[PDB]
Amino acid sequence: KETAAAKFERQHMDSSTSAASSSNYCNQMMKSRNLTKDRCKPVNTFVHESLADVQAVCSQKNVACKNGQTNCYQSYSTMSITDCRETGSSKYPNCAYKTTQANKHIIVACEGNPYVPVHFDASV
């Protein structure tokens, strides 16, 4: 059904803004990207850069993934990102999130032919 690449774009890509729109960004986006459907996803990161710039990270600095696989890549540039972190007050089905914008290096896992991002590992 949903490709791994498509799932990455739905969960992690938001090129349509340059930063976190507002303090309510994570509440709206976690909902609209269907990450509060079956439970409140506790944490999530959105990347504000172009799809082409995020796809280009698959050719950048190869680093170990947190799960010990070898197919993770760190961006040479900093990127505009928004971190979403579920609050203590959050109870499913009204998932509640603190929005934090940052400019950080991203780490993504890449797979497939073509070789594309499928997982957001970390920011640094």
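Residue numbering for chain A follows Swiss-Prot, covering 27-150 in order.
Just so you know, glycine gets a Cβ as well, placed from its N, Cα and C.
Listed in Swiss-Prot:
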type: ACT_SITE; residues: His38; note: active site, proton acceptor
type: ACT_SITE; residues: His145; note: active site, proton donor
type: BINDING; residues: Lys33, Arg36, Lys67, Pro68, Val69, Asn70, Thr71, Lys92, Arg111; note: substrate binding site
type: MUTAGEN; residues: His38 to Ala; note: Loss of activity
type: MUTAGEN; residues: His145 to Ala; note: Loss of activity
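Positions of Swiss-Prot features highlighted on the structure.
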residue	record	CB count, 10 Å
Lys33	substrate binding site	13
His38	mutagenesis position	20
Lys67	substrate binding site	17
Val69	substrate binding site	11
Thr71	substrate binding site	21
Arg111	substrate binding site	14
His145	mutagenesis position	20
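The DSSP secondary structure for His38 (mutagenesis position) is helix. Among the residues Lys33, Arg36, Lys67, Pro68, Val69, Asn70, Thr71, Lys92, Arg111 said to bind substrate, no two Cα atoms are farther apart than 22 Å. In the three-state DSSP classification, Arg111 (substrate binding site) falls within a strand. In the three-state DSSP scheme, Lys33 (substrate binding site) is classed as helix. Following the DSSP three-state reduction, the secondary structure of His145 (mutagenesis position) is strand.
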